[PDB]
Amino acid sequence: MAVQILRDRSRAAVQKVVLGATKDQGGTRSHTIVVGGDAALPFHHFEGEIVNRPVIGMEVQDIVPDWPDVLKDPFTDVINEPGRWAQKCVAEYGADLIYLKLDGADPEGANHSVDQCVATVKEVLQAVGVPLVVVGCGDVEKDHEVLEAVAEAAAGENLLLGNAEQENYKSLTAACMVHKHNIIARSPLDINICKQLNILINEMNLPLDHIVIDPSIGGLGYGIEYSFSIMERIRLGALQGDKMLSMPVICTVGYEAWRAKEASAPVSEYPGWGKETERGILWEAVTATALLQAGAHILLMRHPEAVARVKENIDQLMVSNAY
Amino acid sequence: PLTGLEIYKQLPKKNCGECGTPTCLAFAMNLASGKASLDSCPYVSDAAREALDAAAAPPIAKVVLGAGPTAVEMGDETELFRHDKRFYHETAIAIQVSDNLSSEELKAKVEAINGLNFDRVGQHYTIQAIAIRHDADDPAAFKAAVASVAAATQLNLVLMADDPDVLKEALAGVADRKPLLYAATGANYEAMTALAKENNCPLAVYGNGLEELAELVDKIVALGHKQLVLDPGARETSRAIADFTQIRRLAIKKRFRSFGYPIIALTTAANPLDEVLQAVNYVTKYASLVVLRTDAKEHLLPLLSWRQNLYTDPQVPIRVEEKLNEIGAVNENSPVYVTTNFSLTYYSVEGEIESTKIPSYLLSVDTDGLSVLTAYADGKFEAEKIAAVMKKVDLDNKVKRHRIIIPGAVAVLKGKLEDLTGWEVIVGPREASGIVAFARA
Amino acid sequence: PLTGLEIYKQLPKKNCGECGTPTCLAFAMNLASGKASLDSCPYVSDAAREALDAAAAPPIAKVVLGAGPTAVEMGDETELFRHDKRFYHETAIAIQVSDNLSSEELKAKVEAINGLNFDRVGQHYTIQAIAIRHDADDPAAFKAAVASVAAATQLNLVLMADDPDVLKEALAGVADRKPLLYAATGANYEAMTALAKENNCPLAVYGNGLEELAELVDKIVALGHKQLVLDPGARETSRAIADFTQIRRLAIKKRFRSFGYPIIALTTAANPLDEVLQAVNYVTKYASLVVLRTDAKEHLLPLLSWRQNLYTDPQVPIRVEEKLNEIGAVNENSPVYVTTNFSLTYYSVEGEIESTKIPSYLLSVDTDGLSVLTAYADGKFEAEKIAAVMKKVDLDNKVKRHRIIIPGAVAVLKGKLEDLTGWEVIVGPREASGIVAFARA
Amino acid sequence: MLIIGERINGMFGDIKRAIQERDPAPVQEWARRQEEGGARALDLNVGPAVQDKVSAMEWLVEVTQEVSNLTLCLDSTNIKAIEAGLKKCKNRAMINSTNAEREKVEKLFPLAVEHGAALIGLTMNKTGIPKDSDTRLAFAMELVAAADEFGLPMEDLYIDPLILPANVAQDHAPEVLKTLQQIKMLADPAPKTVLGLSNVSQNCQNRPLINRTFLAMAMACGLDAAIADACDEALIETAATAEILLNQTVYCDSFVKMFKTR
Amino acid sequence: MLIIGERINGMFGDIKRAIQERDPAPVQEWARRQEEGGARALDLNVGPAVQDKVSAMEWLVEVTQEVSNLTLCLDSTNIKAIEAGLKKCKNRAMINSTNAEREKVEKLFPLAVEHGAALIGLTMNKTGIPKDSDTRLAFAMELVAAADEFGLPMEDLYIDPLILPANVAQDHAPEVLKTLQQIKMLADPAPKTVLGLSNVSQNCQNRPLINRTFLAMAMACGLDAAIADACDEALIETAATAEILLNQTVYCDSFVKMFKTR
Ligand code: COB
Ligand code: COB
Ligand code: SF4
Ligand code: SF4
Ligand SMILES: [Ca+2]
Ligand SMILES: [Ca+2]
């Protein structure tokens, strides 16, 4: 009789990407964060090692965000000061990373100068001691000028520059190599493009341990399952020896969740949905929670309480369930 | 669909040929192929019984939670991942309630439970059952609780009482319906099995770990009852995911007949917010029926949303209704944007325009829920098709000034679409994200 | 294995889902696959026996003629063409002797029938049975006839008489070796089947056409006698070739259970030479038993030779005994040819040498019956192997020289060989056809 | 293997313009270029570009069989357009295509028996293309049951398990092979099968390499017909070589040439 | 798809001369180019000429692993040479070959378990190579049972139905495919399958065309490994493409390059 624990042995594992660098490593950060290294399905300790837990990065912009009034409330005291904004996310809210989303670099909007964007990055580096994840605004020509200058000045800090798509990865990849930085590979919900993108970036002689996958996740109730399946298929392939899918998975759960009506719409407007306070918190929390079971290593969040409740989830999921 | 080795390994290995086949090993070949029946060989007994049962049966059995249109189906699954094949039966949601509570608070909470149904994305989310637990001192408080709730709500039920005598006395007036019997234990399974037997109700099976669960299940099954739901006794979410996976794995990948039944999960997180997130990990990891304690609309919405998404067939695309969708103010002086009914495409556009801040009409042409470019290639998106959708709206009367905006990706259509629809076609940006720029210009 | 159509057709049309499958059609899919047992559907009784038979039963059943070492297995065939797969059971040749002939004329013929055995090319050919017909006016003559044949021969027997009552009295003594009761007709099948049932003997079935044959066979099956050999009634060779093909085709490709039995043919050609050729057609056209009226040793050898050739397995190659075959009256100065034991190869050589009238010694090296080039490629014709045969074969005692001729195709082998065998190796022409000119020079 | 030429389709630039201006010359040329390639059948589709199908379908039928005698295959969804083409067909015909829905079955099944033509049946329904092969077989079994219903010879029934690009829907390719493999076992005599081979390499790098590779894999599972590009010499060779490896045609040193000159 | 390099075989000229005078250069070089082609395994054969099969086998092993970490496939009928080679294996190896003969099974199966190596089992005996797939499946069942009998990992058993030339033995090719496709019904988990691909195009015209065609056809039936020419670039692309069409690897535009540099 007896009960035989079916343990699926993995042929390979997901890469280990080191974030940030200390004084001895030519950086100025307080500590370093390592992601990936999983040897099985997400939180399957009984059939593989999960050496490093997933981390959570909070979004910080060089300008004030256009986020709903509900989301702006917990940051009202430091929302217009990037240096003070980052310090609160780390000390008060206990973030693992600082997601420096430079929306102010947008030529149409704030139109911050190249010297201003690099000044904001350096400001955050002097504020907190955690590793940074700096991405552009979304303007190809502008980001090519911004991310290049940021990488050159913050060289040694081992930043994680963001978003290097299929048609546009040439300028960003070269910057990461010269100044020793990591890079994010973003794909429009396509594992085929995702795999092909990691090849082109690697073919430029950039190590595979310096790449992190952005599947362009969908928010809860907005095609989150399309990204959920992809993140799983990526996770399977990483264990099956596919080195091109061995990169850790990053998720922009903050942007995709708070752009939904169900996250910020008042209770008086939608009585059937309930109070918009905790409904918005859980909207970003469930989004992150579901993707954690898909293979999310770095979660880019916004709301404080949302981060706290997800951390509690991670705190319990890292408890070894090994038989 | 049965391996020849699995068949041969059960055979006496005599090689007598009384089956009409020289050896057992060759007879195993003929069984996998289907050359002869297994009833021919007069030898063996329990070997032939298990073989027929294992070969011709699903990995996860099906146990219905009651009768009527309100009844839901649990178990019956063949996959570990949703991308391999669609997940069939959504997670059964049940809100728990204690019996030692006052009647006024009981009815007030039950009344709130009946309102736990939401409307979003043109979809309807609903719960399934209510868990009545026994925490009082008097066994007469439990029967006064279940009968009270069953008089207010019409949803399914799940009875939670240790002593079968206390349970049956509370079950008798509700045994004709659903109420799941929670739970059978290695000390009182005998009485519990008999109650679920005569009353024809599903029987929950409790166990301390994987081992005690498997040992108890076989005993209950041997008594004749096969309508069971499994409980590995996992109280922690990490211990849950591990145990919940094994039941799903061993039944599918190993044909373990002890774990060939759905799983009932119990939330243990004190904080209602932590419980919801803990419930997300359950509805994702092969749990069939979860029991919640928090009954807030603020909490049940994100849970029931993820449950719907996960259990959607990856084949069929999520689609919205082919009916003009008013954005913001409208007022008869607004932009009209043409798009398709694919839910993903529609909301990409809906989302972008809410952003624009200009009240807009959005016409999602019925393309069977396909993204316009895919529908385009199908030819589903045609000048004839889009023109006809303009008419059903009878929009031109609706808008004082006639125009419509086409997705930039099918810019080619605009002359032909313009000429037979009689509407000025402006070709918009290829990505809905540039809608704001178009509004500016 | 059966087909999805075969199941659905036999299946009713209720669509009641009692089997666990929504519709009857979808249930046929689960049967052809093996997802569920067919016993769930309570409908019909013959269909359960029809489906069990058709799916399990071979195209043609096997009925044995005789008992013990002298028993011959008829039927059991699955092929239309011998190149698809080999024909399994050879034709049962039988000789006919009329009863009206006097006791001295009845003994002299059977004496010659026993002498119908042949030895050719290292193989032995024999007949199988003797046919005793009834042309006499008195019924009692048949009992004296069969008794006269019973003591004379030990081969199988086949009795031919219309009346069962006349047949049973003569069957009494010889019913131990299972004779072939010819034949069953629609007018007397009731008494014929009953007689063949008690003695458990193969019952020949006659019918005027395929229709009357199939109808009558089914009548006998219902009585409980399956040991049947078919007779379409075709007396003409063109009719027989057509009919026998149908019996053979319908039983294999259409599962026609009425024709799922071996065939018995009757040579009707008056001229003895015309009869043998008519028999050649039959033994080529699926006939399992042909009755000849010729007892000449000249008329049986080529007929039995063709039967041997036709029923040879193509996959399994014919082999010559490894050894030395002296061509003509070979002296101690004549040549020695090395070759392989593949019969085709050896007679190619034997033919060329005898044809040129060259007395010689031929050494067919065992290569498991493989041709010289293949033996060489399969490492089966090493210089080592040929050298060993030179010593193995005892050819040295035979000749005063020590010279051997190698097939030109392995010309290198000969040079290598000379050293380890101690024989002078001459490389001959690549084709045995040049042997005459090689020996002349 | 029955190679059905796909080039005469209303999606191409030349064919589209040859319909609006009614130019027989390009249509006739492709009807001959595909024949030289090795195609013993031609697929006629009017495409979405043309306004009317009844006139366009009938126009293609005439000009195609004007210089060719190949078995014509009508490709459309419109029932009237299909029957309109069957009228002017002086040679053998092949209707393409139909699904398991009765509304489509009742209309096209007797239409194929009437002219004694072949009927390409899709293994799909109103909702969309099935994922698992078990569902593809389910719609296939219904096409077989409907074949024995309307009295249609099984060797004229061409089951189409459908094929999707190996980039967006790679997980369909092994299911199609499993479908084809089990199609021959679900019915005896076994129905024929046909694929839109060129669809498997849509938006894929090195299309011809993917096309001929899947063809060999499909034939190994039992593929009788295939709607692909006949002007691809590399594709014809694989189609020819696969016949030898399936022992369908007696081997010879010039086995490729004999298939191209069948 | 596992590619085992067939080039290092004694039947070839340059290999035989290299063994006679113990020249590592041709043996080591071929080990490189075959790995450059995309082979993850190397088949070493001493040849018929060499008198000392044992010592020559050990030489081939000791000089091949010096410049290659690929899985060595010991190709020898001599058990003594097989075991001797396994004693010199720096890494995991493969045994070629074993038949369904009980006398060989009891000697080679435990030998595979002892060294924890793979085992290639031929579906034959002393009689020779069968034709009918039902016969090949019989010997295959014994090999599967023998694997479980001696406690051998089922995925370490590489069943070989044996392939013969498509000209003189054309009727074997369709039977081999029917053997591969029906092999899955022997165990759960099912054993792996291997083929000596180059044999199918012996003495045939345009061998590379026949080789890669049959390889794709065999993979659809369930071919896991194949001993073929790793220097044939068209063959490697076929193995890569057919691997994608079976959904065994996530598709990308550079799928061939991901196979060669895997
Ligand atoms: C949001 C949506 C994402 N796009 C998608 O989700 C589709 C992605 C994708 C891979 C295509 C390639 C790619 N990934 O880039 C490929 N398919 Co598809 C293989 N497909 C599918 C998927 C359909 C999924 C669905 N529900 O639509 C299937 C596998 C079933 C599929 C099938 C087909 N597909 C087909 C084809 C050809 C294509 N398919 C495409 C779209 C593509 C580009 C692939 C290719 N390259 O060849 C083909 C179409 C281009 C062409 N004709 O050349 C086809 C015909 C293949 C075949 N022969 O079978 C077949 C359709 C018929 C059939 N079913 O048999 C897929 C997934 C795709 O984009 P969208 O364009 O709808 O919206 C988008 C939005 C967001 O940016 O803003 C814009 N926008 C949208 N609406 C509006 C606006 C903007 C403004 C201003 C408005 C006012 C309105 C803009 O248009
Ligand atoms: C009479 C006989 C006919 N020849 C034949 O019947 C053989 C024909 C044939 C097609 C070969 C090609 C061809 N058709 O030309 C091919 N096989 Co075959 C694929 N084979 C077979 C057939 C075996 C048939 C048999 N029972 O032997 C099989 C399909 C099983 C077969 C198998 C093999 N085969 C193999 C091979 C390689 C060959 N096979 C050959 C012989 C050939 C030439 C094919 C080719 N290559 O072009 C190969 C050998 C040449 C070489 N090494 O280069 C092999 C090894 C394939 C493989 N990769 O394994 C395999 C053997 C091992 C194994 N079984 O696994 C076949 C049918 C052939 O010729 P013969 O040479 O034996 O006699 C002949 C005779 C009549 O002209 O006169 C000469 N002669 C004979 N004895 C004497 C003399 C002359 C003189 C003077 C004497 C004193 C004596 C002369 O030698
Ligand atoms: S009758 Fe039973 S025990 Fe005897 S050989 Fe057949 S299967 Fe084995
Ligand atoms: S039980 Fe029989 S009659 Fe009823 S649906 Fe099933 S197959 Fe049809
Ligand atoms: Ca076929
Ligand atoms: Ca396989």
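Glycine too: its Cβ is placed from the backbone N, Cα and C atoms.
Annotated domain 'Pterin-binding' per Swiss-Prot: E:1-246, in sequence order.
According to Swiss-Prot, the (6S)-5-methyl-5,6,7,8-tetrahydrofolate binding site annotation covers E:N96, E:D160, E:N199, E:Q202, E:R207. Around E:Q202 ((6S)-5-methyl-5,6,7,8-tetrahydrofolate binding site), the C-beta neighbours below 8 angstroms that are at least 6 residues distant in the chain are E:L164, E:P165, E:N167. When secondary structure is read from DSSP and collapsed to three states, E:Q202 ((6S)-5-methyl-5,6,7,8-tetrahydrofolate binding site) falls in the coil class.
Under the DSSP three-state reduction, E:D224 (Ca(2+) 1 binding site) is assigned to coil, being neither helix nor strand. According to Swiss-Prot, the feature Ca(2+) 1 binding site maps to E:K184, E:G222, E:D224.
Looking at Swiss-Prot, the entry for mutagenesis of E:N199 to A says: 20-fold decreased affinity for methyltetrahydrofolate and nearly abolished catalytic activity. Counting Cβ atoms from all protein chains shown, E:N199 (mutagenesis position) has 19 others lying within 10 Å of its own Cβ.
Summarising the environment of E:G222 (Ca(2+) 1 binding site), the number of other Cβ atoms within 10 Å of its Cβ, over all protein chains shown, is 17. Per Swiss-Prot, the feature Ca(2+) 2 binding site maps to E:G222, E:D224.
Here the binding-site residues are E:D160, E:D224; the one with the fewest Cβ atoms within 10 Å of its Cβ is E:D224. The maximum pairwise C-alpha distance among E:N96, E:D160, E:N199, E:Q202, E:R207, the residues recorded as binding (6S)-5-methyl-5,6,7,8-tetrahydrofolate, is 24 Å.
With a cut-off of 6 Å between Cβ and the nearest atom of ligand 2, the recorded positions E:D160, E:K184, E:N199, E:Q202 reduce to E:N199, E:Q202. According to its DSSP assignment, E:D160 ((6S)-5-methyl-5,6,7,8-tetrahydrofolate binding site) is in a strand. Across the structure, E:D224 (Ca(2+) 1 binding site) and E:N96 ((6S)-5-methyl-5,6,7,8-tetrahydrofolate binding site) place their CA atoms 16 angstrom apart. E:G222, E:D224 are the recorded positions among E:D160, E:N199, E:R207, E:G222, E:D224 whose C-beta comes within less than 6 Å of an atom of ligand 6, given in sequence order. The Ca(2+) 1 site, placed at the center of the C-beta atoms of E:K184, E:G222, E:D224, has further neighbours from the same chain whose C-beta lies within 8 angstroms: E:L180, E:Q181, E:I183, E:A190, E:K192, E:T193, E:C221, E:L223. E:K184 (Ca(2+) 1 binding site): 16 other CB atoms within 10 A of its CB, across all protein chains. Between the candidate binding-site residues, E:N96, E:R207, the densest Cβ environment within 10 Å is the one around E:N96. DSSP assigns E:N96 ((6S)-5-methyl-5,6,7,8-tetrahydrofolate binding site) to a strand segment in the three-state reduction.
Rounded to the nearest whole angstrom, the C-alpha distance between E:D160 ((6S)-5-methyl-5,6,7,8-tetrahydrofolate binding site) and E:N199 (mutagenesis position) is 13. Distance noted between the C-alpha atoms of E:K184 (Ca(2+) 1 binding site) and E:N199 (mutagenesis position) is 24 Å. Here the CA atom of E:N199 (mutagenesis position) lies 10 Å from the CA atom of E:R207 ((6S)-5-methyl-5,6,7,8-tetrahydrofolate binding site).
In the three-state DSSP assignment, the secondary structure recorded for E:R207 ((6S)-5-methyl-5,6,7,8-tetrahydrofolate binding site) is helix. In the three-state DSSP assignment, the secondary structure recorded for E:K184 (Ca(2+) 1 binding site) is helix.
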